Amino acid sequence: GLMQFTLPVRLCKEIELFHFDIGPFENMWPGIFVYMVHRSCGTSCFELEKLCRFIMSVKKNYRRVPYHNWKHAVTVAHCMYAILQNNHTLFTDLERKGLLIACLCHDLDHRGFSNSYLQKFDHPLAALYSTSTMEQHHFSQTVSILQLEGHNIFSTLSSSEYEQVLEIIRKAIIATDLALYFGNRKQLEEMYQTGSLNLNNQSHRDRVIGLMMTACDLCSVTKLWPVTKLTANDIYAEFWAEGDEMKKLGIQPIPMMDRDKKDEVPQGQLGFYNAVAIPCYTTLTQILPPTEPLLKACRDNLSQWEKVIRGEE
Ligand SMILES: Cn1ncc(C(=O)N2CCOCC2)c1C(=O)Nc1ccn2nc(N3CCCC3)nc2c1
Ligand SMILES: [Mg+2]
Ligand SMILES: [Zn+2]
């Protein structure tokens, strides 16, 4: 009740910034997440004992893969934290509750392979969930963990507040399927430019939260250049493992996933920043102006990838 989680001074100040890195000390990540829940939501939002038990079961259900791991989960929750704190008044009490949990849970039981590889391999999950295959699995594991004894962090909500929050989390997790991002941003682009965008319209909020999820999910490109660059090494470690597996099924992998096209990484990063990252944080800055630091950081990292191509790094 009177027990505030605190952090050392450098973390207490920098955790409030979009570019914060959670650091290499795994054992601090739970405490960092609880700190973010308490400040964006209140010490009232969750029974501390249930929350801690939920956090530790979630961590246990992330795997030891180079990129889609427990650190990624907490990184994406921190970006969401930064967005919610910079837009205090735009979000309901349930959305604040739901979205940090959604971000922590959004890649639960990821195996380091794309939806496309699961379909080519003919993995059982690809018969149970024909599109957004891993993302429907992630939401399924989130419901699972919520239903374990002592793990219902939402037990103080009404039947209907409970159903609203699980529906927020479901849509938020589905939206991290990057195949869905393109259409969702196009729609938001038009709605904003024709002034039809209305945050009282539930299906409009849904799209805005979807874009926030893409923004948080991609936030490695919004960090200090050495974080951005070292995170890309983890991303490629997964992509090239998938490419190897693709070649074992007798399938030429896409360039992203072919370790024989290492040389072309800088140009692939450019395509990605131009086709996905920049448009994402641009539309997000148009809809929520205080998130401009993410656009500005993304632009800075594009410019660093351009230097790498020119030989100046
Ligand atoms: C930085 N970042 N953060 C998130 C993502 C990402 O896409 N996702 C995160 C993992 O799950 C999938 C979604 C990335 C990223 O690197 N994306 C890309 C996208 C296209 N290309 N193409 C190339 N090359 C190199 C040789 C020629 C083609 N490399 C990339 C890298
Ligand atoms: Mg994912
Ligand atoms: Zn993710």
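The numbering of chain A matches Swiss-Prot: 724-1036, in order.
Method of determination (from the header): X-ray crystallography, 2.2 Å.
Backbone N, Cα and C define each Cβ position, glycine as well.
Feature annotations, courtesy of Swiss-Prot:
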ACT_SITE  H791  active site, proton donor
BINDING   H791, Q992  3',5'-cyclic GMP binding site
BINDING   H795, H829, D830, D940  divalent metal cation 1 binding site
MUTAGEN   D830 to A  Loss of activity and of zinc binding
MUTAGEN   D830 to N  Reduces activity 1000-fold
BINDING   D830  divalent metal cation 2 binding site
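Sequence features annotated in Swiss-Prot and their locations in the structure.
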| residue | record | CB count, 10 Å |
| --- | --- | --- |
| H791 | active site, proton donor | 23 |
| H795 | divalent metal cation 1 binding site | 23 |
| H829 | divalent metal cation 1 binding site | 28 |
| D830 | mutagenesis position | 25 |
| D940 | divalent metal cation 1 binding site | 22 |
| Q992 | 3',5'-cyclic GMP binding site | 23 |
> Going through the recorded positions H795, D830, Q992 in sequence order, which have a CB under 6 Å from an atom of ligand 2?
Replying inline: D830
> When you average the Cβ positions of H795, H829, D830, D940 for the divalent metal cation 1 site, which other residues in that chain have a Cβ within 8 Å of that mean position?
Replying inline: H791, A796, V799, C826, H833, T899, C939
> Is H829 (divalent metal cation 1 binding site) helix, strand or coil when read with DSSP?
Replying inline: coil
> At the level of the C-alpha atoms, what whole-angstrom distance separates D830 (mutagenesis position) and the residue listed as 'active site, proton donor'?
Replying inline: 7
> If H, G and I count as helix, E and B as strand, and all else as coil, what does DSSP give for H791 (active site, proton donor)?
Replying inline: coil
> To the nearest whole angstrom, what is the C-alpha distance linking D940 (divalent metal cation 1 binding site) and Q992 (3',5'-cyclic GMP binding site)?
Replying inline: 16
